[PDB]
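A short worksheet on the structure shown next.
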Amino acid sequence: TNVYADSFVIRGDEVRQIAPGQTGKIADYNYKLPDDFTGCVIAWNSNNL
Amino acid sequence: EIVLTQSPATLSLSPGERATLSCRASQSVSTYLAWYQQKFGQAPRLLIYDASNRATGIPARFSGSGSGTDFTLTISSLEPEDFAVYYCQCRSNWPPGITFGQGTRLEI
Amino acid sequence: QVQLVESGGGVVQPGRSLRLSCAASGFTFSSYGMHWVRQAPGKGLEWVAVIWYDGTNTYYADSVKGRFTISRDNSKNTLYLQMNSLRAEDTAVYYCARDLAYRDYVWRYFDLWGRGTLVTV
């Protein structure tokens, strides 16, 4: 249960920084995702819209 | 299913000039297309992935562009290192697979 | 020395079976997914099989659905592949390949290629 999922529209390069225990600018001031996080990350093209 | 349609059937051109091939996909693929360059007998090596991204080991004289069902590759300066055949490639959901094109030969 | 070398090339009658191998070397085997793509004589590339880096999932192309078995043994860091019900079209240069991505599931690109083994029937 408790299968919570997100939605963000974010800058291309910064994508990789969204992983457990990783630094940067989003990882500090815009988002934290828990350390030892076992969940799943899915991304794709939205320049088209 | 996506069947790639390649034009012109062949190119004949002098070295040093600008060579532009076109690959018209049947239906939109977003941004997800690759180019493969195969010399006669050789092993093909990826050139372009994501349909404008210059993969590693590829001098900047290789450029490609396009999205949806328009995709074209340009070469600035042809040299005998570059005179080969070329395919346009992608991936699928229904039925999962890959469809290549027919191939496009280059001549002096 | 980041290379794959295939193994098991030979000739067999129609209806029979063959088992091939790819040896991997120069990198950590159990961290990338593996493909085998086969290049029929005089023809283009046709993907045959894949395996995820953790060997939990495989997909096979339609031409080989239910007929080949893809498997990795990390003990020797050697990939294998069994074959069943080979037919005349199956003649090819099986290039064992390595997936491009480290720990991504998308499985689109082949970054590194075995020299390719002839197999004909």
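The residues of chain A that appear here are 393-441 by Swiss-Prot count, in order.
The way this entry was determined, per its header, is electron microscopy, 3.1 Å.
Placed from the backbone N, Cα and C atoms, the Cβ positions cover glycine too.
If you take the C-beta of A:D405 (variant position) and look for same-chain residues 6 or more apart in sequence within under 8 angstroms, you find none. Looking at Swiss-Prot, you'll find the natural variant A:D405 to N noted as follows: In strain: Omicron/BA.2, Omicron/BA.2.12.1, Omicron/BA.2.75, Omicron/BA.4, Omicron/BA.5, Omicron/BQ.1.1, Omicron/XBB.1.5, Omicron/EG.5.1; complete loss of interaction with host integrins.
A:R408 (variant position) carries a helical DSSP state (H, G or I). According to Swiss-Prot, the natural variant A:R408 to S carries this note: In strain: Omicron/BA.2, Omicron/BA.2.12.1, Omicron/BA.2.75, Omicron/BA.4, Omicron/BA.5, Omicron/BQ.1.1, Omicron/XBB.1.5, Omicron/EG.5.1.
Here Swiss-Prot describes A:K417 to N as a natural variant; the accompanying note says: In strain: Beta/B.1.351, Omicron/BA.1, Omicron/BA.2, Omicron/BA.2.12.1, Omicron/BA.2.75, Omicron/BA.4, Omicron/BA.5, Omicron/BQ.1.1, Omicron/XBB.1.5, Omicron/EG.5.1; May enhance affinity to human ACE2 receptor. Sequence-distant neighbours of A:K417 (variant position): residues of the same chain at least 6 apart with a C-beta under 8 Å from its C-beta are A:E406, A:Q409.
Under DSSP, A:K417 (variant position) is assigned to coil, being neither helix nor strand in the three-state scheme. Record note (Swiss-Prot) on the natural variant A:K417 to T: In strain: Gamma/P.1.
Looking at Swiss-Prot, you'll find the natural variant A:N440 to K noted as follows: In strain: Omicron/BA.1, Omicron/BA.2, Omicron/BA.2.12.1, Omicron/BA.2.75, Omicron/BA.4, Omicron/BA.5, Omicron/BQ.1.1, Omicron/XBB.1.5, Omicron/EG.5.1. Annotation for A:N440 (variant position): no same-chain Cβ neighbours under 8 Å separated by at least 6 residues are found.
Contact with chain B, taken as any Cβ pair under 8 Å, is found for the variant positions A:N440 out of A:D405, A:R408, A:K417, A:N440.
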